[PDB]
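Colleague: Handing you this structure, nothing more for now.
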Amino acid sequence: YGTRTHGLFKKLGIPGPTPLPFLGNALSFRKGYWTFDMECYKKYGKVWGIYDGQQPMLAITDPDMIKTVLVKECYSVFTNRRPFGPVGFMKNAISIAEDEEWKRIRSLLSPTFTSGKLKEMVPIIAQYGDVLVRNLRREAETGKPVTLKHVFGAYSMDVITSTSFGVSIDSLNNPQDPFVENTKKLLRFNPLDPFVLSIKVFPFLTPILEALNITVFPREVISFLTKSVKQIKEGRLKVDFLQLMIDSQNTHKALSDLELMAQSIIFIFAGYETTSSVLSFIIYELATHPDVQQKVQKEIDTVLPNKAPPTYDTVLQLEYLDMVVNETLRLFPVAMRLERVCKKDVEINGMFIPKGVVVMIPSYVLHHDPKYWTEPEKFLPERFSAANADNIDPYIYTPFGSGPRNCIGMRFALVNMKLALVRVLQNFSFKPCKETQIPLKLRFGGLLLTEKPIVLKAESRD
Amino acid sequence: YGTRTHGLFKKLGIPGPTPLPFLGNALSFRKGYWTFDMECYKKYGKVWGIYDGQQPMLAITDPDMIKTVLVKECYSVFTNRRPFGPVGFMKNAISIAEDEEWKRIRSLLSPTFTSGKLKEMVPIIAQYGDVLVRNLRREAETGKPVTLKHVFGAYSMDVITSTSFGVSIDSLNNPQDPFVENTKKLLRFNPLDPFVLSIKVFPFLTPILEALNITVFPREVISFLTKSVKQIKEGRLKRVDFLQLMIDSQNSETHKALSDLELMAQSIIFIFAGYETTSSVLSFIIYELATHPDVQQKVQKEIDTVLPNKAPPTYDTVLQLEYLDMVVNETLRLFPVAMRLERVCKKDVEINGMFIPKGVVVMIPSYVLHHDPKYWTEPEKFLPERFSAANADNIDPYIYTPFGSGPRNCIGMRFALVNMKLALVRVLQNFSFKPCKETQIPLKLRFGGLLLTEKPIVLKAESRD
Ligand code: HEM
Ligand code: HEM
């Protein structure tokens, strides 16, 4: 059985590495998606095929073909991401929903994510930057090297859990909060636990598992979180994501109470580790590039002198900080790849793609490709200067994806990271210490991970 | 899921090759079980551990340990073979049955395999020797090379199908016989078709399949064969083959009789157990005679002494062919066509100083132990004299196991040895064998459920006088 699809790419003449029975090419992933994808690009060229168990995946690098997949043919042919598999009510989560159901949910949610509602949301979220400074100061004053994940992760989880669930939380300075302990538990679910990695090898189990109400999600942890958010909703009727969705419940039928909870949960899964990782990578680049850090601090000092609290409108003016964030995301696109399932046979941009193949856009490869970037391993924020905008193809540079199924939280994530970076750089200056892994090494994971934690030394300003 | 047992040999201090998720070490078998077992013996020592999918298998080479597994702790701990998996009524076949069910059917079949009953069966079986000679004469007389499998396969099938189903068949000279075509279709099933090899990667599917009455065997053929045997059973009601002996047994002692359905299952399993084994060994024996002309001559000399002037072989005369027994035994040493024995460990135990956990399969590498210089002098040389009476105490019966050992050993051993001798006598009374341009020397083996040759064995056969 373990070989039935393994002839597909050879029959179509798409190059690729030879798959093993049952495993496909999965063992080759374990050195990291980013290195495996690049190796395939270097040796097979513009297009290649691989197998993740029995699932074939076609890699594409042509920006015209990528626009066709991500944009033009999104609703018709390439509408859904790969299942993973047995879920329950989390079928309603915007990132898991498919076809017409996804379209309704993305539509219901678009009001919640406008820049206008974001601007209204900032004053409640600037508060969490104060906790970050408190947490960082407590770690950095002892003279010790700081583990960036500890404080930036706490900031990421505090901000996204608070606005998604409607509950101010402080994970470090109040770890006994049930919400902290439970949300922490929730976040233990990784798409790389041995349950998911077995479903990929025999995906025919999902129908049986769903017939038995088995889910890959922590059923108990979600049961408590739902039963707790129920009480908040009933008390609140006597500007976070929870309120915005509540307000939208009165073309598409409004969100059900169950559909809303699925959104709140998926926001945390989507926002926690991405934002945490990217914040750490940004500070790492700043530490290893003093004069870039110096120029960020000068600019912050210009718009927000004397540790003035950041606002939407002021953060919106940190154009250089924007370039620094954009250049960090080129080097470390934490999702690595984009994926779409082909719903039917098509020929696009000179290539036939059979039904059921997963199209894969290797963002990391395109971000690091010398064809599109000079010295692509160099951290040069100037690539994202206003004047170099014509030379950046939005199908080559895709840290938040593209098209109708892109990151719906991109604008919130950028502002949120700038709010935190401002606070922290208003008060501190980062520098490599003894334990800092330089150059940084990456490690296998669902997202871009570091081999060893990023440790720097943080010095107070004045 | 794909590694759930893969730490087990590490955790026990037992060495072995690093297994892959889901597959275990299975990709390494495809070069041949015999060559894989020997490689593991060389580089890992007396004991080693492998994984066939999720199933851990422990190889042992110590005769004392082998004798604990095969003999002492057989009914208590090492009772059953590995399943393969979904089977229907064939659960009653002796080789597949387990625990008290196996103990029952093996006891009901013991009367049928006594040497007395064997002797009463030879007058009926010697006939297929004449058919064998006729088929060989037709191929050999043109002076062409003869493909040993073609006549020896036919003989083995004719013999085992005739005595198991109770009809005389002649596969070559009457190939449109419906029994021939169906038995040939039945034997198409091999323990290596991809269905049984996917069940090994996910064994939890077997209960599902059995709930759906799905079977790994060809239900098609077994249906027609059962209906055919039933008509035969009524004609006899108004006579010494395996069918009769199991019918007669149907007439309590320590166990209830065989049901008609249990009887059919044994007839089917007899053909699976005896067809390809008997064919391959007969060809290996003729290959050794052709490549060792003196041994052939000495064998013929003994045959002419006991059965002068082409006298037909009988049970009492074939019993007198002491040197022919040496040849057969030496051939089976070089070519133990089963390669290995296996037993499932029913429960935790510690035998001769080694702990073995529940659910492991213990494996005895017969082929490894037959070619092991630790126990044989020049083990690659074909020397029939290791089995002379003067050298009886030099043959450890847990090192030399072409028929297995203990209560779960090959119940057809004695029939097999006599059946082969009946065949070799007729053939060696009428022909001498010689290598030709196409005889692969030395013989190259190939991967399979039994020991197979790379290329078919092809020899020249000259008639005597
Ligand atoms: C730096 C932080 C983040 C990064 C780098 C990131 C990256 C991505 C990427 C690459 C995708 C796939 C888009 C595609 O396939 O085209 C995605 C999807 C998504 N992200 Fe983000 N994300 C981040 C933060 C967030 C936040 C804060 C939220 C919510 C508040 C969020 C919610 C989502 C959702 C719901 C989807 C699925 C969209 C859909 O299927 O309609 N993400 N993200
Ligand atoms: C050259 C011929 C043959 C060889 C080399 C051979 C070899 C073997 C071996 C190695 C075993 C496994 C024993 C163990 O696991 O300890 C076995 C089992 C068996 N053989 Fe034979 N065999 C031959 C012919 C036959 C014939 C002709 C029959 C039937 C008349 C037969 C019936 C069986 C049965 C029923 C079993 C399973 C018995 C049980 O599990 O209790 N075999 N054979």
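What you see of chain A is 25-262, 269-280, 286-497, where the numbers are those given in Swiss-Prot.
The backbone N, Cα and C atoms fix where each Cβ goes, and this holds for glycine too.
Copied straight from Swiss-Prot:
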BINDING   A:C442  heme binding site
MUTAGEN   A:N116 to S  Has no effect on catalytic activity
MUTAGEN   A:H174 to D  Increases catalytic activity
MUTAGEN   A:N214 to D  Increases catalytic activity
MUTAGEN   A:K224 to T  Reduces affinity for substrate and catalytic efficiency
MUTAGEN   A:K262 to E  Has no effect on catalytic activity
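Please go over these features one by one and say how buried each is and what sits next to it.
Modeller: Here A:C442 (heme binding site) comes close to A:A305, A:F435, A:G436, A:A448: these same-chain residues lie at least six apart in sequence, with C-beta atoms under 8 angstroms from its C-beta.
Less than 8 angstroms from the CB of A:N116 (mutagenesis position) sit A:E125, A:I129, A:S291, A:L293, A:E294, A:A297, A:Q298, each of them six or more residues away in the same chain.
In the shown protein chains, 15 other C-beta atoms lie within 10 A of the C-beta of A:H174 (mutagenesis position).
Note: A:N214 (mutagenesis position) has non-local neighbours A:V220, A:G481, i.e. same-chain residues 6+ apart with C-beta under 8 A of its own C-beta.
Secondary structure at A:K224 (mutagenesis position), taken from DSSP and collapsed to helix, strand or coil, is coil. Long-range Cβ contacts of A:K224 (mutagenesis position) within its own chain (separation 6+, distance under 8 Å): A:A50, A:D76, A:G77, A:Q79, A:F108.
Residue environment of A:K262 (mutagenesis position) contains 4 other Cβ atoms, counted within 10 Å of its Cβ in all protein chains.
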Colleague: Cα of A:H174 (mutagenesis position) to Cα of A:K262 (mutagenesis position): how many Å, rounded?
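Modeller: Answer for this pair: 37 Å between alpha carbons.
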Colleague: Taking A:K262 and A:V269 as the last and first modelled residues around a gap of 6, how many Å apart are their Cα atoms?
Modeller: 16
Colleague: Between A:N280 and A:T286 the model skips 5 residues; how long is the Cα-Cα span in Å?
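Modeller: Distance across the unmodelled stretch, Cα to Cα, is 12 Å.
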Colleague: Which recorded positions from the list A:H174, A:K224, A:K262, A:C442 come close to ligand 1, meaning a Cβ under 6 Å from one of its atoms?
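Modeller: By the Cβ criterion, which requires under 6 Å to ligand 1, the hits are A:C442.
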